[PDB]
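Visitor: Below is one structure. I have some questions about it.
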Amino acid sequence: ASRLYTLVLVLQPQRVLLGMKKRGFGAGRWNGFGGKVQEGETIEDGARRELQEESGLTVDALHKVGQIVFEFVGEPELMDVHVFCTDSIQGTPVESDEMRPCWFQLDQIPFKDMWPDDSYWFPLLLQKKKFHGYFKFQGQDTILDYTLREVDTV
Ligand SMILES: Nc1nc2ccccc2nc1N1CCCC1
């Protein structure tokens, strides 16, 4: 009863890359890069493809850092989001009709213009912790309840 999704954060020692969606899913918020996984495609392969297609970057090594399940009250399908980190990229991010990438110093993460769950798990990602999480939403701006715990293996 869930659909697989990937989310990739390009995290360097002093900055992180986010992209502003110009429309569709996530318009007007800063997002990591990702999307649905294809049939016959592993999750790690889906994440590499999604990062490259949406940001224009080429990634060597991806590290699995978390798994987050999203429930939207009333919607049957859960979103099972597999979160990845990387610091080994080649290229320059590309702005397209769909996405506007920007680098953010770690102290200037725009949490007020991101999703409400990001304020909870993003700090774990930034200090190299792995996590498993669950968030129940009503709409897109209200967390009804949640769980989030640090783990040794994702
Ligand atoms: N992190 C996200 N939180 C959301 C909360 C409510 C509604 C939608 C959301 N989308 C998110 N992300 C976009 C790509 C994966 C994570």
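Quick note: numbers on chain A are straight from Swiss-Prot, i.e. 3-156, in order.
We read in the header that X-ray crystallography, 2.0 Å was used to get this structure.
Cβ atoms here come from the backbone N, Cα and C positions, even for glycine.
Annotated 2-oxo-dATP binding site per Swiss-Prot: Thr8, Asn33, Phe35, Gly36, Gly37, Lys38, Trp117, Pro118, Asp119, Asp120, in sequence order. The annotation O(6)-methyl-dGMP binding site is assigned in Swiss-Prot to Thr8, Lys23, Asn33, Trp117, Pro118, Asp119, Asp120. Here Swiss-Prot flags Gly36, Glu56, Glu100 as Mg(2+) 1 binding site, drawing on similarity to another entry. According to Swiss-Prot, the feature Mg(2+) 2 binding site maps to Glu52, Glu55. Record note (Swiss-Prot) on the mutagenesis of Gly36 to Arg: Reduces activity by 97%. Quoted from Swiss-Prot, the note on mutagenesis experiment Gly42 to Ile is: Reduces activity by 60%. A mutagenesis experiment is reported in Swiss-Prot for this position, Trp117 to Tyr, and the note states: Enhances 2-oxo-dATPase activity and greatly reduces 8-oxo-dGTPase activity. Swiss-Prot gives this note for the published mutagenesis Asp120 to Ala or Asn: Mildly decreased 2-oxo-dATPase activity, nearly abolishes 8-oxo-dGTPase activity.
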Visitor: Enumerate in sequence order the recorded positions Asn33, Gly42, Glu52, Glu55, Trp117, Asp119 whose Cβ-atom distance to ligand 1 is under 6 angstroms.
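Guide: The ones that qualify, in sequence order, are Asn33, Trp117, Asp119.
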Visitor: Consider the recorded positions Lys23, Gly42, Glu55, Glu56 and say which one has the Cα lying nearest the Cα of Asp119 (2-oxo-dATP binding site).
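Guide: Closest recorded candidate to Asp119 (2-oxo-dATP binding site) by Cα: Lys23.
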Visitor: Most Cβ neighbours within 10 Å: which of the binding-site residues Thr8, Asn33 is it?
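Guide: Counting every other Cβ within 10 Å of each candidate, the maximum falls on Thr8.
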Visitor: Taking 10 A as the limit, how many CB atoms besides its own sit near the CB of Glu52 (Mg(2+) 2 binding site)?
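Guide: Summing over all protein chains shown, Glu52 (Mg(2+) 2 binding site) has 21 other Cβ atoms within 10 Å.
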Visitor: Given the Mg(2+) 1 site residues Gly36, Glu56, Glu100, which other residues of that chain have a Cβ within 8 Å of the mean position of their Cβ atoms, reported in sequence order?
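Guide: Counting only non-site residues, the set is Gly21, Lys23, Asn33, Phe35, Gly37, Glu52, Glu55, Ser57, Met101.
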Visitor: Using the residues the record lists for 2-oxo-dATP (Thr8, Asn33, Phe35, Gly36, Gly37, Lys38, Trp117, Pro118, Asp119, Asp120), what whole-number Å value is the largest Cα to Cα distance?
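Guide: About 21 Å separates the two most distant Cα atoms.
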Visitor: How long is the line from the C-alpha of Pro118 (O(6)-methyl-dGMP binding site) to the C-alpha of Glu52 (Mg(2+) 2 binding site), rounded to the nearest angstrom?
Guide: 23
Visitor: Of the recorded positions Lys23, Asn33, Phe35, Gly42, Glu100, which sits closest to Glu55 (Mg(2+) 2 binding site) by Cα distance?
Guide: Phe35
